[PDB]
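Following: one structure in structure tokens, then a few remarks.
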Amino acid sequence: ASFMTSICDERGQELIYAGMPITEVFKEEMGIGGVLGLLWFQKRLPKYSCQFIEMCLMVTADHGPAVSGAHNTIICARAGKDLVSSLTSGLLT
Amino acid sequence: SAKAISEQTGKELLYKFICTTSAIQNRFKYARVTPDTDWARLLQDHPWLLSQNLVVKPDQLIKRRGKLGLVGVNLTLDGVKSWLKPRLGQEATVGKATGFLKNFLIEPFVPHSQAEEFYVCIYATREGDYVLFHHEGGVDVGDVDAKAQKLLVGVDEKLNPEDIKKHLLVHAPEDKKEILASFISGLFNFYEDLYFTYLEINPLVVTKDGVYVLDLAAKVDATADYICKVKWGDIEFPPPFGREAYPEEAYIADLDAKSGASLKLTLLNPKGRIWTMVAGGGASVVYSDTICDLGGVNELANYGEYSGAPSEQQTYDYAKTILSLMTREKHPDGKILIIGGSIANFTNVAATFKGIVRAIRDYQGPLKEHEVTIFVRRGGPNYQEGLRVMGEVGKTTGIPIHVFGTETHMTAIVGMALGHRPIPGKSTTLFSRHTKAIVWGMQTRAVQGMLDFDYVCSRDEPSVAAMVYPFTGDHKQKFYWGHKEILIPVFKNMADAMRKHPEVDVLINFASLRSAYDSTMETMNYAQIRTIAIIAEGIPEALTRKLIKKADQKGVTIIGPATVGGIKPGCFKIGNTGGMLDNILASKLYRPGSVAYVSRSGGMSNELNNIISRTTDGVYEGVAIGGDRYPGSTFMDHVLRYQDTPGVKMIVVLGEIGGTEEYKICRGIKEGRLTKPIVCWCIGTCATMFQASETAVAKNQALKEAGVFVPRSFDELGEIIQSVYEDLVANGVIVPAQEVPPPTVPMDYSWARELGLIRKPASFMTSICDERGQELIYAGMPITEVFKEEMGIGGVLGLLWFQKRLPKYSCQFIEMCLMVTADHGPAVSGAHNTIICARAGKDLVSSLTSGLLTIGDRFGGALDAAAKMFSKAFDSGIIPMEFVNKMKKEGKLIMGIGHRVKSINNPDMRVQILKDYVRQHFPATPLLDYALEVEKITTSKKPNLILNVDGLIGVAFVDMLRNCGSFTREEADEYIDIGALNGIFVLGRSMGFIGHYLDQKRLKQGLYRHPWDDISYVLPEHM
Amino acid sequence: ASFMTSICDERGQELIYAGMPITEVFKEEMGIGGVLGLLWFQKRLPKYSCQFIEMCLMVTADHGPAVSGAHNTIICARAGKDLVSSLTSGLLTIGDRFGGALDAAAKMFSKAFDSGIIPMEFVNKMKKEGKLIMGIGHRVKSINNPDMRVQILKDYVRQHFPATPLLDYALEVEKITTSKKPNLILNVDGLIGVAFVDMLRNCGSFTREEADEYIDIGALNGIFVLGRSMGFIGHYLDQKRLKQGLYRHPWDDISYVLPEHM
Ligand SMILES: COC(=O)c1cc(Cl)c(O)c(S(=O)(=O)Nc2cc(-c3ccccc3)c(F)cc2F)c1
Ligand SMILES: Nc1ncnc2c1ncn2[C@@H]1O[C@H](COP(=O)(O)OP(=O)(O)O)[C@@H](O)[C@H]1O
């Protein structure tokens, strides 16, 4: 096999993340903070850190528009182009 | 492989690099004479030619010049020229051969007496380097072998001058002793430093004036260039003295040069009904035996070796040369082309059948009307696609072929061709079944062939314990033990693999020929390595004797060089011997039998597996000792192991012409040491039919008179093996094994794709470049043609993007379009957000890119909007007044037209340069003669409405793609509608954006946050 | 002023590059190989290097489609998206394992040229410290059969540059390396990163303390981007023409490894 991927599982009845099927993910309350640890680390995370990594996403959402990445998302959003091509032109900062 | 060099080049290599105390007279005093002799230039070279008498003599590897009357002695310049009048360009019948004397040499005559003529000769043997001296020389020296002073000098030694004084000069005159010891002790050092094998000087003249050299005959080891090629400088090897070589043979010898293969063509009778296409260094000798043995010797045309598995195109070139020699004129009998042979390394099975098929199907006209009846036989893999394509092209063309299989013997077709039958310290046990091995080098195919063979042999453990490869980092490699994936560790220095693995006792060098000596001398220092195979061919013969010397000082048995390795079925396989399992399961090599073979050539190990599998129970062990001059272990060592082995019941020996390696079998049986039934036959009886006891005929006859079961020729070899084995069964000697089916692995995909058993479609379909091959090819053109002509970036662009080659007036134009759109400026949305992500410290790619995703529908996409507007309105027939009136009525701005500053009174200058270049060079410009009317009809209302450069490039590419030499309108709409003309802007402006990244990385500027003075925050107030 | 840009000049009658107005650029024959040196370096370049840097763009245009950048331009061109977004998705592969052999060969040969090491101690320390030489090594080819592109570039370097240090150095390292294995040749990725070092030193108008800076910034990295971008616009445009559908990878090539705790 050429690739060796160790996170998801396309085929079958249910989609499976790193260990867990998705009806178990919504059966429990995993949250985005648990799906994040479940995709990236492949280790299932407890609730006090599951809520913490949601804190780290809720904090770094914006610092502002006069900031180098948001500046060159503003510019390539004014130049009329897509959502992907306007996100991206601020992500490579 | 030890080739000869000329007398001249030999003397210049002597004079340039000998170093001794007693000086040598006449340094660099010689004259090469051709039929292209500029006597003026030579006489300007050598003013001493008008000074003393001369000796002129040929330099073409002609032995006994002094008795053919071909040595002009004691002549002036005019006398030399008159002596060259009846000879240069003429012919002489010399010995048996006949050729043109086309190269002569002139040397100074210096007088000498008879007792001053000495004899020196230095050659190589397996145990060392002889020195032969004799006090009398001349052409009347006679047989000088058993009549001189010999001195043995051991391998990797020096030469003590006191020993020469005490042993090599016992008959020399006294006053001439010390200078000769001043000479020979120098000369051997010369002999060692340039890797000669045979250096003979007769006569050697020492007068009172000093030492000077008259004659020189030399042979150098041609595989030893990678040390000595600076010393050698330019070296030319001359052919033997025969007829002139055709340019055909030069064209095939050129295939030896630039390739890595080996394929030489020696044709001797162009008007014969027997031809050859023989793969393998061994099997060409076998066909040349059997053809001449069946009395068709007068109709044999060529014999040619072919090995190394070259590319399909080189085998196409070889086959088109031989088929070009086929179809010259008619003989009324009909020509028989024999195709087939024996290879050990099956690597290009899919490629080589694509050559010879393409060579046959490119001559179906002439090959029928020269009446060719081809016999093709396959060996090794069951490559059914090649057999099928041969069988289809034989019915399509009409050429009578007869493609055969493995069931017919490899010389059974020769009897089917010539009208004879119808057409239907030391060890004894090297390898146990608990033998480990360490593979040097990285040969994942050969190691996979190890492991799959071992799983077929129902072996408990693998046989590759570890790999060693010093030019990467330490890691592990993932292989297939049957069905489960196991790992094998790959090391860098050998101490890791020899301390972590105390279980190995065999190492297998798959080194290159440059590193085999060094890796083996690295390995020999260790203890448990008790068997070394050396796969690589072309190891120089001075290095091989050093390996044999230390192999005898340590006891390690060497199987090689130039082998492919042996095979011991049920226990262990080496290298690629026996091929892939597609051959193993057919020749039944997964169980032990009771027959052992041993061969000179490694190519014949497939054929002996074939023949011993089709007559007897199976091979016990068969070892190819390699095809070099110095084997690591000859016949007799493995024959003694086979004699001291219980499971062996009969022994087969396959020899070749050359050497005393076969008379030791006669001595071993006449001494009674070798008891078991021995069947031998050495290849090459009809080498004499194109030293006397080392001929293949006399060696076979001496084996036949001493109690070795020799067949009458090679074609009775299977019969005589079968007839010995029947008598071995019918006397209670061999109790045969009940054959049991083996386990079965799946085939490799990468191997069973080449054979054509698997058929899946290609996922991508790319139509521009071509990675593989000798040269990289763009859409049609190879790159040496791109630089051979002057294609330019403007031509490589059209050659990649369109796949249509473009003429020069547009090739220069598209360079104009890149030189214009390189920059418009830094306060421009793309360059702005390249400046920002270049100040934020990131890469070149990540700063180019952050400006490239601005290109789109408001920035830089005016080009492909101008094309899709003017070209859309040109085709609907609208004359520009209704065009401008509908652009007002429907209410949309014209995408080509409009500029911020400039008017008719002051244009852009870039639009004037592009417009002038368009008018001067394009043959016909519609749609710009249209658009310049739209300038006037628009600009009579406001001055600043001009078609821009963003309008004119999108117009002139429409006009160029229509009115170039090679497109169609229905195709030149497609490169507009895809967005190539959009993409001319990306490639244009990317020069500028790499410029802005690079510039503001140079002007070292910090992180950029925008001011708060420019941003008007509007936030809905619900806290 | 917030920005400080030192290449172009928007306003005025004519557009001006770094020194030259454009009617002088087309008045003379500057070429793309001269506009390149005029934008990037701001130093005007003579003709024998102006034609050379066009050689370096004509060589690195394509190596092929089964190559990591061209692969993920083929994929994002089959997924139906733009020219910019299909070029770009192959450009962000350029980096430290693909296409960044150029600026590693320059920063190796030019770093070892200045410390005075004659090539034997250079090859011996590249064995001892244990790192592969970034210019040298090829998959197929030997002394007996070179690349042809490296022969065309080497012949153009010898026929026209007035003095070539650091390539007379590196061709010695070919021989001292290649006498051990045949396939160790300095590549085209090594020779471009050598000949730009030699060109920036031995052009008419630079200094060594300044011609170190365009190497260390990564211009010589950026010659590869501009070279290969012709090829990637080629692959986008070609597989938009050969109208091919969305591409998902097969399941036959991917070995799923998932920790089993359901
Ligand atoms: C490298 O040679 C192979 O790749 C190979 C593969 C198989 Cl399968 C095989 O059987 C043999 S062979 O030497 O045994 N017979 C044979 C030989 C040539 C040939 C091929 C090239 C040149 C001259 C003759 C040929 F065109 C057809 C044949 F059947 C050889
Ligand atoms: N320069 C020379 N001066 C004197 N005699 C020479 C010279 N060159 C050749 N000869 C004569 O020619 C002979 C050399 O020919 P050579 O090839 O050695 O004959 P052969 O092969 O039979 O030994 C010597 O016997 C020598 O007498």
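Quick note: numbers on chain B are straight from Swiss-Prot, i.e. 2-425, 487-752, 767-1099, in order.
We read in the header that electron microscopy, 3.7 Å was used to get this structure.
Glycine is no exception: its Cβ is also placed from the backbone N, Cα and C atoms.
For B:4-265, the entry in Swiss-Prot reads domain 'ATP-grasp'. Positions annotated as Mg(2+) binding site by Swiss-Prot, on the basis of experimental evidence: B:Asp257, B:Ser260, B:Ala262. Sequence annotations record features per position, and here Swiss-Prot assigns citrate binding site to B:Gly309, B:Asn346, B:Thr348, B:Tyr364, B:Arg379 based on experimental evidence. Experimental mutagenesis at this site is recorded by Swiss-Prot as B:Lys540 to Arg or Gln, annotated: Decreased acetylation and increased de novo lipid synthesis; when associated with R,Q-546 and R,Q-554. Abolished ubiquitination by the BCR(KLHL25)complex; when associated with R-546 and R-554. B:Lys546 to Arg or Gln appears in Swiss-Prot as a mutagenesis experiment; the accompanying note says: Decreased acetylation and increased de novo lipid synthesis; when associated with R,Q-540 and R,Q-554. Abolished ubiquitination by the BCR(KLHL25) complex; when associated with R-540 and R-554. Recorded in Swiss-Prot as a mutagenesis result, B:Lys554 to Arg or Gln carries the remark: Decreased acetylation and increased de novo lipid synthesis; when associated with R,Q-540 and R,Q-546. Abolished ubiquitination by the BCR(KLHL25) complex; when associated with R-540 and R-546. The CoA binding site annotation in Swiss-Prot covers B:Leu779, B:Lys780, B:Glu781, B:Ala782, B:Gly783, B:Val784, B:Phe785, B:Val786, B:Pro787, B:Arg788, B:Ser789 and is backed by sequence analysis.
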Measuring Cα to Cα, how many Å separate B:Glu781 (CoA binding site) from B:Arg379 (citrate binding site)?
35
In Å, rounded, how far does the Cα of B:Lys554 (mutagenesis position) sit from the Cα of B:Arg379 (citrate binding site)?
41
At a 10 Å cut-off from the C-beta of B:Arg379 (citrate binding site), count the other C-beta atoms across all protein chains.
20
Relative to the Cα of B:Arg379 (citrate binding site), which of the recorded positions B:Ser260, B:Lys546, B:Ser789 has the closest Cα?
B:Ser789
Consider the recorded positions B:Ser260, B:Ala262, B:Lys546, B:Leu779, B:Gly783 and say which one has the Cα lying nearest the Cα of B:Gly309 (citrate binding site).
B:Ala262
Using Cα positions only, nearest of the recorded positions to B:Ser789 (CoA binding site) (B:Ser260, B:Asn346, B:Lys540, B:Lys546):
B:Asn346
Where the distance is taken from Cα to Cα, which of the binding-site residues B:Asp257, B:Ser260, B:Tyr364 turns out closest to B:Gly783 (CoA binding site)?
B:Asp257
What is the maximum Cα to Cα distance, in Å and rounded to a whole number, among the residues B:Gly309, B:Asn346, B:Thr348, B:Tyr364, B:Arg379 annotated as binding citrate?
30
Rounded to an integer, what is the Cα-Cα distance in Å between B:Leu779 (CoA binding site) and B:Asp257 (Mg(2+) binding site)?
37
Cα-to-Cα gap, B:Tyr364 (citrate binding site) vs B:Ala262 (Mg(2+) binding site), nearest whole Å:
25
Out of B:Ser260, B:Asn346, B:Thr348, B:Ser789, give me whichever of these binding-site residues has the highest number of other Cβ atoms within 10 Å.
B:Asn346
Less than 6 Å between Cβ and the nearest atom of ligand 1 is the rule; apply it to the binding-site residues B:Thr348, B:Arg379, B:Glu781, B:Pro787, B:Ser789.
B:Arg379
Cβ-centroid neighbours of Mg(2+) site B:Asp257, B:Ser260, B:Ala262, 8 Å, sequence order:
B:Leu256, B:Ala258, B:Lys259, B:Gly261, B:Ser263, B:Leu264, B:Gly309, B:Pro311, B:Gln315
Listed in sequence order, residues with CB under 8 A of B:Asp257 (Mg(2+) binding site) and six or more positions away:
B:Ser263, B:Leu264, B:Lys265
Site of maximum Cβ density within 10 Å, from binding-site residues B:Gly783, B:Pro787:
B:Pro787
Spatially speaking, which of the recorded positions B:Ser260, B:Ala262, B:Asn346, B:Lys540 is closest to B:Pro787 (CoA binding site)? Use C-alpha to C-alpha, please.
B:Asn346
Which has the fewest other CB atoms in a 10 Å radius around its CB: B:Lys546, B:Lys554, the listed mutagenesis positions?
B:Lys546
How would DSSP class B:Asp257 (Mg(2+) binding site) in three states?
helix
What residues, ordered by sequence, lie under 8 A Cβ-to-Cβ from B:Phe785 (CoA binding site) and sit at least six positions away in the same chain?
B:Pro739, B:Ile740, B:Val741, B:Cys742, B:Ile796, B:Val800
